[PDB]
Amino acid sequence: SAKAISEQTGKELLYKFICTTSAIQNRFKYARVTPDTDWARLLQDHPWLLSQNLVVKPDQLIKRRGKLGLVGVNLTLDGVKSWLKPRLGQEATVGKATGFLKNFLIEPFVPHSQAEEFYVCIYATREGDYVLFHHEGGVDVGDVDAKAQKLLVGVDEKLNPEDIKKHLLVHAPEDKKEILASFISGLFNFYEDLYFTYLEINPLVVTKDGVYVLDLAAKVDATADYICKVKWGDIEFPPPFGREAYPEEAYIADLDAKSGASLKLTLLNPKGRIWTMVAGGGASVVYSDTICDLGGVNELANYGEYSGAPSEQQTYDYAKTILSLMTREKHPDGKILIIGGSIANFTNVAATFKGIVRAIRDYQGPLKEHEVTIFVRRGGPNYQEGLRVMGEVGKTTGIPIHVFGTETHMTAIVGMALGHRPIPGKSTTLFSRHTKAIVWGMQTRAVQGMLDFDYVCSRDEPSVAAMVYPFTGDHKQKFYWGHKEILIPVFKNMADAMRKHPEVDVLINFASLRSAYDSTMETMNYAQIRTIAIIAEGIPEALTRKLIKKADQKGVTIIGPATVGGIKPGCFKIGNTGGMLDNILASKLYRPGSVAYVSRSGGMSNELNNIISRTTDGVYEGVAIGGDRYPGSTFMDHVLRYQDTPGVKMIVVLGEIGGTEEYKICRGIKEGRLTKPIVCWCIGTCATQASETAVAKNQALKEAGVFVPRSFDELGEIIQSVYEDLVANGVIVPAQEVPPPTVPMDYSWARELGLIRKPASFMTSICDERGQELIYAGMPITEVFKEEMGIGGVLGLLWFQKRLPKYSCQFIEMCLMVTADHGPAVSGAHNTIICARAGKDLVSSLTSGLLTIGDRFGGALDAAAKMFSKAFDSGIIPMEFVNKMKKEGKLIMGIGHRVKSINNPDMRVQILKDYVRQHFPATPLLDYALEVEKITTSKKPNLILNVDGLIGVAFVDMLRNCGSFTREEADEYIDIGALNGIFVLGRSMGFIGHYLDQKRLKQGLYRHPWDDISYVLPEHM
Amino acid sequence: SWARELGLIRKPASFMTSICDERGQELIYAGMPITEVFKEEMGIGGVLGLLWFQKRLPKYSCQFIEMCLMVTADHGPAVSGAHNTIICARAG
Ligand SMILES: CC(C)(COP(=O)(O)OP(=O)(O)OC[C@H]1O[C@@H](n2cnc3c(N)ncnc32)[C@H](O)[C@@H]1OP(=O)(O)O)[C@@H](O)C(=O)NCCC(=O)NCCS
């Protein structure tokens, strides 16, 4: 899409990026005045208004400003102020469009003669670039394309200055011929390496002083933004001059601008009764065409669309806006809502219809105030159930909703909404049954659709031989052939894919817009690839022109960019064309017919498949050439391809407004090149160049011998009429329909629409990862960091699924801080160091040390809590518990230190103990353990509470003594093993620290000397 | 299970496993049943040839694999992994 630029921005980059020796004068000398400014700031920051005289212009892309009286010529500064006083911010009409004027540009006026103002322009065409010069300047040139000097510089060639000094300036004064030529050459260096499309200087004010631009007109290719973001910068694309945008149009523009889908809405008149909400671009163009040709010219309220599969919230907002905009006032004949569309490819109809019923059932009252009637037509994946949903919403809410499927014509519902009808060398055989493909990209859904198409077409071998994905190694992907599973090799380089597969004669290029050019250029130097399909939407037009010229040099057939692909029923299908198998089997695309078709956009090829299925014996072949401006194959490269093939008996072409391509089809009829019956229609008349309108194309096609209907509603009728007349002389022999080999459907599709039930494993009452936020136990991660809970809080959430109080989380953190490292001598730290010195990695070292936390090392946490809990809940005093554990062996776990005894406390038992005494209500098991401590410190001086015993008993007090745990949760967490987890998670910090320490000291492999071992082996076994 | 027993739903499978079919009436190794494993008189080197390489190795190569497993057995308790196993076993 090459669209216009503001002229301030045009001369901005023109002064910024020209490269020629001719002096462009008045550089960086422009001003912009708005109704949203005062004058003094740009008065003092632009001192050069204080020196020269001025010329002012409206900066809103206004066509022909001279004869309409909008330019102020040769006026001084305060004179410009009094000239701009009744003009800046007031209404004006140009052409047939009105509006306010909010932008004006001031430029230093130059005194000159009208005899040496000149005209130059460079515009883009398909076969190259046209550079046109004319010596008669000014706006009074008139007819420019018959008298001016034109030169077409080809694609992939550089301008010679000798050709422009020979051919272009032939009617120019020679005193200025050596200057401007270099300037024009420099401007071509501005035209090409800034990715322009259309650029006029009219007039080019060149004097003896130098060169000057006064007026510019440029359409630039925005899709090359990824090439020019470092060179354009903050570039704005203005709208055309028309009426002021409504705030709801601005809201739909904002919702399109934040989202990835395509949302469009433009009102024709706000008090119309025919409101349309169509899914599809060419579909909505055809619906608005059929409305404006069936008498609904005046009260067609809007045209807009929702496509690219929008979300539920996005289509709810779109349907909310379009339902509110027809609520404001009432119309005595009643209002009509047309929710139409063509056959969708992969979109579930029920999701978008769930958005629509969320808008409708919330707006049921105000919609049945204004006497509305809703007509719905749909098709695609799961359309019948969505039609049933919106019909039952119409039946409960009382609003009349007439749902329709693929058995109706597409635009019949606006014929019966308005009451006009009742309410009920290049090859010629591209694809074959032995065609093998190579797919560029990770597109397993498209490859699986191609294999499913091959299975339902009774084919022997898959269409896809390999895939090419450069971001991973050579492996195999698992795909389905009916019921059986096959493997398709995924290669990394394309040369590896071509060496293993010499029978591949088509490549499907699913690359992005910025990497399809390099992939296609690297593809075209392989001689086995005879045809390429480019899928990407938005390849800039110079790059696809280079692709066209190398394809024409090499002789390969590019199915053009921005296409869905092409489908030849019975043999081959490109990627995702057709859609799911519901659309392939519903439109009978598994057996060959005798009708070919060519479309431009892809969204209408589904409806053409449906029309040729329901009126004719079927499609033989069908190719969408693409929505780009310069497709890799036009209409003619495929109509010559169909005219030479003997299998097809009639051709159908659906064109678009714009471009004189169908007149070549007329010319091919009048010379006798095309003999087979042609049925054309150029969609989108809607006139509410003059040879590029669809009514002129339809008129010149209807006169040349092409069966052209009166509207789109009669297209299936005229195809059926030509078909029955072409059977009537006996050249089409319809074969009797064989049933296709059926497939099992899918698991994901049958569970997405919810008709299969599977029992699940892994019940996980922890950490919902699905959704928009990571939820912990029941609390989102933003609430985790907002409620200011630390690592003790998230251990409370992950381990216990409970929001612990703020002292218990800090106690958990304190326990993780004291159960960290305890030196390298101990058993697990030793194993981690022996592992780290063997050079392993962090996980194996930590893991080899962690797998010693058992009963003897690290198991006093859980045992010293089970023992004291089984003693305290049995109901014996401590002086009997010590003697009970004295008559059985088995020392009290959690009692005793080897050094820190009494009058010498352990000082990490003490920090914990004064935490549990202060911030911690009702601690009976710690009091019991301290009474056992009082009894045992009388026996020995070094029998104190361990840290491994005090954390155990204080953690049982933490569980059963605060809130949140009853007593069977609190004992289950003490039985399952949530106290081993405290030691393991604490000691993992020390073990990772030991690993990093032995990696930082760079120690070698450990060997453990033989005089510490004392081998005690048997004599001779 | 009922829709896949009568075969009207299709699910792509993971875990492609070119080794050890446990389903059926016999345990099949690489391609060879367990009764053929013990009937052809292949030892532990034969079943390493079947499980690891999916190939029926010749009778000297299986015996060489067994010989390598016999010499790459223990090399005393001083070495690093034997040390870690003993520190782990003494921690009970
Ligand atoms: C299908 C389609 C969207 C292709 O998808 P795509 O955008 O190419 O998806 P990809 O995964 O290939 O693109 C990923 C991009 O992000 C980049 N990327 C991906 N992962 C990345 C990572 N981890 N780090 C950095 N960059 C990464 C890649 O570089 C790639 O862009 P580049 O290769 O051009 O640089 C497009 O071809 C299409 O729309 N086709 C159909 C056209 C249509 O609908 N028209 C029919 C009617 S006209």
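The residues of chain A that appear here are 2-425, 487-750, 767-1099 by Swiss-Prot count, in order.
Any Cβ shown, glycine's included, is placed from N, Cα and C.
Residues or ranges marked as ATP binding site by Swiss-Prot: A:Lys58, A:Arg66, A:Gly67, A:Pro109, A:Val111, A:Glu118, A:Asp216. Cβ neighbours within 10 Å of A:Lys58 (ATP binding site), excluding its own Cβ and spanning all shown chains: 20.
Counting every protein chain shown, 15 other Cβ atoms lie within 10 Å of the Cβ of A:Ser260 (Mg(2+) binding site). Taken from Swiss-Prot, the feature Mg(2+) binding site applies to A:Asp257, A:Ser260, A:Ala262.
In sequence order, A:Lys321, A:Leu324, A:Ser325, A:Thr328 are the residues near A:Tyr364 (citrate binding site), counting only same-chain partners six or more apart with C-beta under 8 A. Under the three-state DSSP scheme, A:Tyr364 (citrate binding site) falls in the coil class. Sequence annotations record features per position, and here Swiss-Prot assigns citrate binding site to A:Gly309, A:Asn346, A:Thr348, A:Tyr364, A:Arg379.
Around A:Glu781 (CoA binding site), no same-chain residue six or more apart in sequence has its CB under 8 Å from its CB. Per Swiss-Prot, the feature CoA binding site maps to A:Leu779, A:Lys780, A:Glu781, A:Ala782, A:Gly783, A:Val784, A:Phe785, A:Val786, A:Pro787, A:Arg788, A:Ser789; the stated evidence is sequence analysis.
The Cβ of A:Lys540 (mutagenesis position) lies under 8 Å from the Cβ of A:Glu547, A:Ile548, A:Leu549, each of which sits 6+ residues away along the same chain. Listed in Swiss-Prot as a mutagenesis experiment, A:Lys540 to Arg or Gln is described as follows: Decreased acetylation and increased de novo lipid synthesis; when associated with R,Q-546 and R,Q-554. Abolished ubiquitination by the BCR(KLHL25)complex; when associated with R-546 and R-554.
Following the DSSP three-state reduction, the secondary structure of A:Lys546 (mutagenesis position) is strand. Summarising the environment of A:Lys546 (mutagenesis position), the number of other Cβ atoms within 10 Å of its Cβ, over all protein chains shown, is 8. One mutagenesis experiment named in Swiss-Prot is A:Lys546 to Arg or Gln, and its note says Decreased acetylation and increased de novo lipid synthesis; when associated with R,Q-540 and R,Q-554. Abolished ubiquitination by the BCR(KLHL25) complex; when associated with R-540 and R-554.
Recorded in Swiss-Prot as a mutagenesis result, A:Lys554 to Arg or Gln carries the remark: Decreased acetylation and increased de novo lipid synthesis; when associated with R,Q-540 and R,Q-546. Abolished ubiquitination by the BCR(KLHL25) complex; when associated with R-540 and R-546. Classification of A:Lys554 (mutagenesis position) by DSSP places it in coil, neither helical nor stranded. When Cβ atoms from all protein chains are considered, those within 10 Å of A:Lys554 (mutagenesis position) total 15, not counting its own.
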Cβ atoms near A:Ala262 (Mg(2+) binding site) (within 10 Å, other residues, all chains): 15
Site extent for citrate (largest Cα pair distance over A:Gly309, A:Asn346, A:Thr348, A:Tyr364, A:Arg379, Å): 30
Cross-chain proximity of recorded positions to B (CB under 8 Å), evaluated over A:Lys58, A:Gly67, A:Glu118, A:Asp257, A:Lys540, A:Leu779: A:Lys540
Nonlocal neighbours by CB distance (under 8 Å) for A:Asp257 (Mg(2+) binding site), same chain, sequence gap 6 or more: A:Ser263, A:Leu264, A:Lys265
Assigned element (helix, strand, coil) containing A:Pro109 (ATP binding site), judged by DSSP: strand
Surrounding CB atoms that lie within 10 Å of the CB of A:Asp216 (ATP binding site), all protein chains: 20
Which listed residue (A:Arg66, A:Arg379) has most other Cβ within 10 Å, given these are binding-site residues: A:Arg379
Integer Cα-Cα distance in angstrom, A:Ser260 (Mg(2+) binding site) to A:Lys546 (mutagenesis position): 40
Cα-Cα distance linking A:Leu779 (CoA binding site) and A:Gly67 (ATP binding site), given in Å to the nearest integer: 39
Candidates A:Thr348, A:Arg379, A:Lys554, A:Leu779 (recorded positions) - the one closest to A:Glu118 (ATP binding site) by CA: A:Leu779
Near-site residues: Mg(2+), ref A:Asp257, A:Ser260, A:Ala262, CB cutoff 8 A to centroid: A:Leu256, A:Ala258, A:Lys259, A:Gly261, A:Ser263, A:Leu264, A:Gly309, A:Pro311, A:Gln315
Nearest of the recorded positions (A:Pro109, A:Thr348, A:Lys546) to A:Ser789 (CoA binding site), judged by Cα-Cα distance: A:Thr348
